Amino acid sequence: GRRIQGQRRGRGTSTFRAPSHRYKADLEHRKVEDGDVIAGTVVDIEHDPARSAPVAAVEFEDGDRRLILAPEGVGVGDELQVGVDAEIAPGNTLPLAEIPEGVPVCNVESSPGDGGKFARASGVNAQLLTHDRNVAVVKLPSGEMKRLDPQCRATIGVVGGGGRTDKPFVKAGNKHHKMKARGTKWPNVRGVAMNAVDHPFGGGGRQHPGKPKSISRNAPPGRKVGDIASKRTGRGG
RNA sequence: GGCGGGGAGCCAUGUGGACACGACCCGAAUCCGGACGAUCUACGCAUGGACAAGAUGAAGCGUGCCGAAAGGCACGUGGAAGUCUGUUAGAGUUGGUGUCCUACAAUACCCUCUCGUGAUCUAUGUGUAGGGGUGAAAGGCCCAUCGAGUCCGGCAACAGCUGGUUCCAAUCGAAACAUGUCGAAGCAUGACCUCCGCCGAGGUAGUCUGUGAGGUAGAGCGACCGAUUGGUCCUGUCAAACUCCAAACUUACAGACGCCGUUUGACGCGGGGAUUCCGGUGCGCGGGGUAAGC
RNA sequence: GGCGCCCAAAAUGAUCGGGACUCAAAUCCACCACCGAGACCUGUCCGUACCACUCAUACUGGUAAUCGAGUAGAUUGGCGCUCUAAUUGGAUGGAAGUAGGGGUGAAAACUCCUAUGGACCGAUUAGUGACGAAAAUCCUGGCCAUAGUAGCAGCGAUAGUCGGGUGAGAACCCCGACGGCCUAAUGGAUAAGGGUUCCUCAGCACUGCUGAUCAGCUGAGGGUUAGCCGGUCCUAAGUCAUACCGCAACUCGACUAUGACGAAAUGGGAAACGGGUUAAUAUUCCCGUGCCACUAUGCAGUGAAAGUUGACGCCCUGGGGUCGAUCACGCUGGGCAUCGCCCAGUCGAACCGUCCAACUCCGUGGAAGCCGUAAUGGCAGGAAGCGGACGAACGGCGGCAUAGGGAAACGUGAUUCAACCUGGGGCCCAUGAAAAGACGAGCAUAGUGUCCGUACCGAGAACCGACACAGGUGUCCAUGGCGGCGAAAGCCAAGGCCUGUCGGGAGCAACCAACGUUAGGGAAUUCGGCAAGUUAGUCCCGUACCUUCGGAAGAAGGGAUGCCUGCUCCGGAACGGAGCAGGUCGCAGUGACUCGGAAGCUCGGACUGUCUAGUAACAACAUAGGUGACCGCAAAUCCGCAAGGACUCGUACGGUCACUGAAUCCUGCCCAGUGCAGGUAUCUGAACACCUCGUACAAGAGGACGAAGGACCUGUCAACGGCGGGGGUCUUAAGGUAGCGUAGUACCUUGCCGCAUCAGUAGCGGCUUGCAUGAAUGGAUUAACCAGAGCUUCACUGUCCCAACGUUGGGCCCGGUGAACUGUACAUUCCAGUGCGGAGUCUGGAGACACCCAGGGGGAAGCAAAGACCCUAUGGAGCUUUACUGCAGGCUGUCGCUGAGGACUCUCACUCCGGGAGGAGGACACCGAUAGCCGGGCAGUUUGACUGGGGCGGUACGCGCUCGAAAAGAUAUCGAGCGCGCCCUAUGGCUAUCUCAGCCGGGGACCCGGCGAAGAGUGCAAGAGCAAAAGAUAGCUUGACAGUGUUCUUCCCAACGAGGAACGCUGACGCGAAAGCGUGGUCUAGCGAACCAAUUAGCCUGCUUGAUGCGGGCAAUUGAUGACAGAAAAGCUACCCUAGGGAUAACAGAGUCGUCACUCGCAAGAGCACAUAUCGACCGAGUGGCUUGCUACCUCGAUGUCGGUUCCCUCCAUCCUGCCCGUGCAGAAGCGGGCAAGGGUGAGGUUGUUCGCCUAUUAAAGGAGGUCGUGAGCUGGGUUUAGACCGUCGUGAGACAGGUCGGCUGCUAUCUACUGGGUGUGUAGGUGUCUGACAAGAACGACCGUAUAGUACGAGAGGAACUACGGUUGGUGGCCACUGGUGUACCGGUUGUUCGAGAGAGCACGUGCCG
Ligand SMILES: [Cl-]
Ligand SMILES: [Cl-]
Ligand SMILES: [Cl-]
Ligand SMILES: [K+]
Ligand SMILES: [Mg+2]
Ligand SMILES: [Mg+2]
Ligand SMILES: [Mg+2]
Ligand SMILES: [Mg+2]
Ligand SMILES: [Mg+2]
Ligand SMILES: [Mg+2]
Ligand SMILES: [Mg+2]
Ligand SMILES: [Mg+2]
Ligand SMILES: [Mg+2]
Ligand SMILES: [Mg+2]
Ligand SMILES: [Mg+2]
Ligand SMILES: [Mg+2]
Ligand SMILES: [Mg+2]
Ligand SMILES: [Mg+2]
Ligand SMILES: [Mg+2]
Ligand SMILES: [Mg+2]
Ligand SMILES: [Mg+2]
Ligand SMILES: [Mg+2]
Ligand SMILES: [Mg+2]
Ligand SMILES: [Mg+2]
Ligand SMILES: [Mg+2]
Ligand SMILES: [Mg+2]
Ligand SMILES: [Mg+2]
Ligand SMILES: [Mg+2]
Ligand SMILES: [Mg+2]
Ligand SMILES: [Mg+2]
Ligand SMILES: [Mg+2]
Ligand SMILES: [Mg+2]
Ligand SMILES: [Mg+2]
Ligand SMILES: [Mg+2]
Ligand SMILES: [Mg+2]
Ligand SMILES: [Mg+2]
Ligand SMILES: [Mg+2]
Ligand SMILES: [Mg+2]
Ligand SMILES: [Mg+2]
Ligand SMILES: [Mg+2]
Ligand code: NA
Ligand code: NA
Ligand code: NA
Ligand code: NA
Ligand code: NA
Ligand code: NA
Ligand code: NA
Ligand code: NA
Ligand code: NA
Ligand SMILES: [Sr+2]
Ligand SMILES: [Sr+2]
Ligand SMILES: [Sr+2]
Ligand SMILES: [Sr+2]
Ligand SMILES: [Sr+2]
Ligand SMILES: [Sr+2]
Ligand SMILES: [Sr+2]
Ligand SMILES: [Sr+2]
Ligand SMILES: [Sr+2]
Ligand SMILES: [Sr+2]
Ligand SMILES: [Sr+2]
Ligand SMILES: [Sr+2]
Ligand SMILES: [Sr+2]
Ligand SMILES: [Sr+2]
Ligand SMILES: [Sr+2]
Ligand SMILES: [Sr+2]
Ligand SMILES: [Sr+2]
Ligand SMILES: [Sr+2]
Ligand SMILES: [Sr+2]
Ligand SMILES: [Sr+2]
Ligand SMILES: [Sr+2]
Ligand SMILES: [Sr+2]
Ligand SMILES: [Sr+2]
Ligand SMILES: [Sr+2]
Ligand SMILES: [Sr+2]
Ligand SMILES: [Sr+2]
Ligand SMILES: [Sr+2]
Ligand SMILES: [Sr+2]
Ligand SMILES: [Sr+2]
Ligand SMILES: [Sr+2]
Ligand SMILES: [Sr+2]
Ligand SMILES: [Sr+2]
Ligand SMILES: [Sr+2]
Ligand SMILES: [Sr+2]
Ligand SMILES: [Sr+2]
Ligand SMILES: [Sr+2]
Ligand SMILES: [Sr+2]
Ligand SMILES: [Sr+2]
Ligand SMILES: [Sr+2]
Ligand SMILES: [Sr+2]
Ligand SMILES: [Sr+2]
Ligand SMILES: [Sr+2]
Ligand SMILES: [Sr+2]
Ligand SMILES: [Sr+2]
Ligand SMILES: [Sr+2]
Ligand SMILES: [Sr+2]
């Protein structure tokens, strides 16, 4: 047959790439020599193309102007800080260790210094739970108990733009416009509506997959489609 | 039992034929390699551009009235919308199964028709390349080419299938069948045709007679077998898979006559070359089928 | 008994070949004479064979009654062509070749003569071959018919005409007049692309849809001038180069660095305007004026980099404001002349200076309800007011300008205001570039400002499309006037053009294209209202069901509409808008143009949107919404061989993988199979290492351990899918819940009832047993939407009844230009027949004087394309899968990397995070290697044959018997009957003893006797064999033995293996007295190659040699290929492709005739009695060729399918009409029958239908043939490609003799045929009138009514006829006084616009519209 769409994806052509040349900035945490002593002022609020969420532009003391992964509540004029001695207030960034247990955090690093990896989407947030001299347990937006190095930096608060999902797109056109800002090929043709040559579920006089949809995880790309390594399906039971 | 044994081979030239190779010539759909194509088109991206006029009148705001308030009602304001009308520009194409159909045109003309502020249309630039792209998915599109582009190369691909294969004459003259075969549109081996060499005296297409073989026609069944009538032993019927009988006829061998052979060498043996293995008709006998130019 | 007669019906024109024949030219019985082959006889010759002579196959003689045809094929002699050699010749006193002609040879061929030609050419012998053509849809070249034919018409752009100029020549080259065409283009400027097409002169052989003096053509010259217009500079998506790394390698490859590249209309950007000038350039040259950058010098200045700019989305909108347009008045010029109107102009840049609205801000002030807007809004955090700072135009004003331009005047105000400037508001799950540069940052003067582009076209002739192509092709001129909402129509300017480039004739016929108008009827037409039409702009009134409350809605329905006079209101006003009163014309006032027909029911998809470039726009795809799945990021998913990469400037409110498909109500039961996932005591589970055996080692055999996987268990269906049959459970887990239901799913089926219609296979409602509905394979339902499917109604109409007239362009004639298709030949046919069964060419007749014009297309199974359907090929390709075999990929173990102290700690490799310090991890992971599992993701293939085509079914695919099989042998079919693929240690072998089925008699056990050739038994089919046995019983025994052959069989004849049998020799045995019997069962079925393995007993052998291990071999046994003389092997294709086949199917033809239709014979029976008024069973005999079937003869290098339609001929088995007979005939009317084919046989409702059902009319509303007549005539509804849905089936691709929506119809007529028209010849200078062989007709068919007559007849009821009249209908020929239609002659009314008004006219498509 012919390669399925998920395989055309990998080659990374224009159709499947994200409009990077139109993206603003990775919002990785700023690096601090040490002893904290790093504060800045929120000069403006902007719209992050890549995330459909607002982001804040900060001017730090040493004259460095950078966009920051803004939590909900940051406003122009406000003063943010990044370092160990940072004051425990919304918008501030400090090691999971200096953060009191029970505080909502966002843009959590996976490895100290990586600049944040977890909880950066609209309205989401990780809940810090346990502390220690060896590990800091964080509860990620998926509800997973994550064990992190207490030296991993994070921001206090939840990410801006909460409830973005509450409103429906209503029309294809709206969907269209957002898709046009991500690395995603849209719209989607159901494989079962394709010719047998184009996809595992293609062909047949009437549309219906010609096999069970739950594919093994060791299935080769091109064959791995439908419900991947499903532990179960349906809602019943 | 098998193979071998009483000295003929080697080389050369012409010629018949076999096998591999392009293998008498042309003939088609492939498969593979390396290349050239996104000037068409599909999708994305960058930078630009286009959308008369009109209709409808969302939220929001206002005013008045009513209300304790929540708010309600009226009028106005406002100007939303993958909103409406629209040959504005522009995009498209439902029907005429109109015109054209050696065209104006290898997709055109006319009228009607659909879209026309958006998932819109559009110019240029740019990206994705062949088992790979691109695809709101029609196997659609990737330069009149797509269920795997184009060019050249492999390459003079292979075919048991169609077509064709060029001067005269003389001698003989088929097979359309049997056995085997992934065999039935093909082959091989036989049968049969022809050519060469060997052998050396008989041969046998006709008839008659003698010694044998036979159970078909017919006939018959108180001769088997199995069918098949009636009357109170007689009375009525049959047979591809019945036979107490039984031809014509066909056939083995021999003799006789005939014909034929011993310079035309028969009968027979060895070797070279085939073609051939879709047949048909009449007559006799058929088996199937109502029948048939079955 | 002979001949005949009845029985006896078929489609274009009858037949014995024809004529025709009657004491025959018939039939039969005898006879007589003749005609008639290549046969037979005869003369001569030839070939061949044989004989004699001979060296000879050279002569010569002889023989042939017993020689003389031939496809495929075998054998042999000869002709001709090229060049070589040897020998030997010819030619300028004329070679070869060619043309015409003579001679020879059976012939291939040889040779001569004459002409031409003008230089080479042979013969013999031996060689050499790119050695011979009628054919291949063969190749290349040339040429004819086609043909003076088609085209040079069709497009909303109908374009010309009269004079004249030039010229050898003028419809189309130029001037003028008159007449027209184009208005987002037919005008102006340009991008791409072209490349000199541009200008001039001179030309016309070429190019040009005709001509040409013209030209984008030919010849020769010439033409493009820049500091300030582009390029150049900057960076965009993105590209490349170098480095680095990968790769066997590179011209290859991703990342990361660096550099460079990447924008000519249309991204950013230092600076130029106005005028003049040329044949052709022009912000470039010239004149005037201006500006920018750099540099130099001088003065000033120390500021200089913070910041601003470059620099930005979509929607609404206010303010400033120019051009334009318009209004007012003045000036200059023009036009018109019943008036007094109408037109043009009235100019003047860059630049320099200056003015500033908005936004922002400051001072003052002091609002506690005021300020402000189109709107939002603003304020004690300080409103209005007042003053101030900053601050705009491509704009105003002054200069520029006794610059320029104008014949002249050389205006002033206003309104609406493109450009340009500056604000306010709203929107985003969407956030709307970057960089160079500029400003910030003065003034003088001077110098410098190079390089490249610059013509022209930019399109119905300069680009792409082969063309001077009706196609395609980017930007801007979007503000010219009237009009109107308008960038709409229509008309008209500026400007352009008559080149969407052949013309001339005919009231100009038929026919066609595109139109106009049609009385009455009004969808009757058709599959379907297809096509056309109806409606229409604007204002007022008014508006249903339903509904997601948005909508439905312009629902529907009704009314108004011009002009003129005078006014009112809103507004600052408009040359803006809304109204009032009075007057008044027309058939008609949105008068043209522009400009919806409307309503209801049902199906589908929610909606806008997408799609098959080129037959499908849809119900298909998408969508929001719903749901499930994977993943914590060192992730999931995906690309790469690798180096690396997309997702990702992303992080679960994410994004990957899938299903469903808006909203609303909902979404039942099943985990057995399959799939995925988790678990798992035990079982199973590979390699390395380890152990045992073996080997001086190794191969090898076995063991222990045991990863993932599997067995096992569990979870899961919004996973794949399933929810039946039986009874009051069974399979296979469950057994179909809510809904819905004859469905786009219901075969039966036009289901049954109802609605609607004259009549409804339709549609809708209900019922509903659902052949075979059903819940995210989503169910039900649904407002809105729709070029989606079906139905109904109102309105309207030439769709139709039924056609007519007209308009424009063709057609026809003439000048000029000038193809193609097609062509074996011949060809004036027709009716029959024949023939490979579908003939212009054969046979028999008939007809036929030749040639030409026009026509519509009957035939040439017309032309076009080596049929695409179907089958066949040990063909191809795409697709599928639990087909065969493999390859990636993932998971998992193990070895290496890899280190220290069955489980653990550590650090030092290695990995990741961090800028770094260091942090996290860690001998794991990554990487390399290997092993097990998963693995249509991918590759290569296979998937047989037979067959009354193929498939399905079956096997007649290997064997045995009877019959078929025709008395030797052999012998076919999907022929008839039926078997074998074993079984048996005895059911084998021998010997002894004995005789069996069955029946009878005496005491179904047993005993005795009798009859008893064989009917018993003998393992199994069938046929055959057997009686002191081949059977039975008893006993004994292992010959069911080893070796090696002969012969036959397999395979008749006649080659072929395995297998089989009969018969020998040798060995060893058993039984018997012995002869002898035993090589399995009485005979014919019970079977299997090579390679490899195992096994049996000897022996041969392994590379210098010896030993050991482990191999190689001679003979044979066993293991299977049943497709059985042996491949390891599944499907789909309608997306298809190729080779071929009429070797084979689908249409039609042909044969047949069971089937079908019709007839006849007999006549049981019934018909109250009565066979025969009428009906008529059984059985029997036929005719037709209309149904169906069979066959496979014709056709696969094509004969288009059903139905309809239109138009022509025919048949009779007659439905009506005419004339008759019978009756269970009073009459009237029936019923049945006979002759008879002249004429007629119609309109409508469902359905594609044929057919049929139904309705009303009717004299009756018959059937059939013509390639199931009729597609080079129509239609395209059905069938039957490519798209899609449903049901059923299938794991899947996909299928269906099911349903459903959509889906293309080529061609210029050569011949023949006929309808009409001509020219010739014959008869044989003329005019006029006739004749009538033949030919055609339906020229006429049918009905109603009145008198007859309320009569005959009849109890009555009812109710005729002859004949004479009147009329209607269908058909036919003709005509135009009458009625009607047309009537782009004509006359009139009137809308818009242009000519100033008036008058009179043009355009609004071939009449603007109307009468
Ligand atoms: Cl999204
Ligand atoms: Cl000869
Ligand atoms: Cl405003
Ligand atoms: K055919
Ligand atoms: Mg969602
Ligand atoms: Mg989808
Ligand atoms: Mg599809
Ligand atoms: Mg398809
Ligand atoms: Mg597939
Ligand atoms: Mg579906
Ligand atoms: Mg489905
Ligand atoms: Mg309003
Ligand atoms: Mg010959
Ligand atoms: Mg001869
Ligand atoms: Mg007999
Ligand atoms: Mg010689
Ligand atoms: Mg030749
Ligand atoms: Mg002609
Ligand atoms: Mg010029
Ligand atoms: Mg032209
Ligand atoms: Mg009809
Ligand atoms: Mg007023
Ligand atoms: Mg229906
Ligand atoms: Mg739709
Ligand atoms: Mg199409
Ligand atoms: Mg969805
Ligand atoms: Mg369910
Ligand atoms: Mg294949
Ligand atoms: Mg495959
Ligand atoms: Mg192959
Ligand atoms: Mg025989
Ligand atoms: Mg064995
Ligand atoms: Mg065989
Ligand atoms: Mg045939
Ligand atoms: Mg053929
Ligand atoms: Mg008759
Ligand atoms: Mg027909
Ligand atoms: Mg025809
Ligand atoms: Mg046709
Ligand atoms: Mg035609
Ligand atoms: Na003899
Ligand atoms: Na012309
Ligand atoms: Na106007
Ligand atoms: Na299950
Ligand atoms: Na294919
Ligand atoms: Na027809
Ligand atoms: Na008649
Ligand atoms: Na009908
Ligand atoms: Na036909
Ligand atoms: Sr990051
Ligand atoms: Sr980083
Ligand atoms: Sr499928
Ligand atoms: Sr459930
Ligand atoms: Sr392009
Ligand atoms: Sr719209
Ligand atoms: Sr159509
Ligand atoms: Sr039309
Ligand atoms: Sr066409
Ligand atoms: Sr519209
Ligand atoms: Sr080739
Ligand atoms: Sr015989
Ligand atoms: Sr002869
Ligand atoms: Sr002969
Ligand atoms: Sr002969
Ligand atoms: Sr040749
Ligand atoms: Sr010619
Ligand atoms: Sr013309
Ligand atoms: Sr035309
Ligand atoms: Sr001339
Ligand atoms: Sr010119
Ligand atoms: Sr550049
Ligand atoms: Sr530019
Ligand atoms: Sr204004
Ligand atoms: Sr120019
Ligand atoms: Sr054009
Ligand atoms: Sr003009
Ligand atoms: Sr011309
Ligand atoms: Sr008229
Ligand atoms: Sr109708
Ligand atoms: Sr009708
Ligand atoms: Sr009205
Ligand atoms: Sr729903
Ligand atoms: Sr299960
Ligand atoms: Sr014609
Ligand atoms: Sr025997
Ligand atoms: Sr199957
Ligand atoms: Sr299909
Ligand atoms: Sr008759
Ligand atoms: Sr009658
Ligand atoms: Sr029917
Ligand atoms: Sr059709
Ligand atoms: Sr004559
Ligand atoms: Sr009467
Ligand atoms: Sr009466
Ligand atoms: Sr006119």
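Residue numbering for chain A follows Swiss-Prot; the residues present correspond to positions 2-238, in that order.
The header says X-ray crystallography, 2.7 Å.
From the backbone N, Cα and C atoms, a Cβ is placed for every residue, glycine too.
The note that Swiss-Prot attaches to the published mutagenesis A:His200 to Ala or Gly is: No incorporation into translating E.coli polysomes; ribosomes assemble normally. Significantly reduced translational activity. Sequence-distant neighbours of A:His200 (mutagenesis position) (same chain, 6+ residues apart, CB-CB distance under 8 A): A:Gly2, A:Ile5, A:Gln6, A:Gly192, A:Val226. Following the DSSP three-state reduction, the secondary structure of A:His200 (mutagenesis position) is coil.
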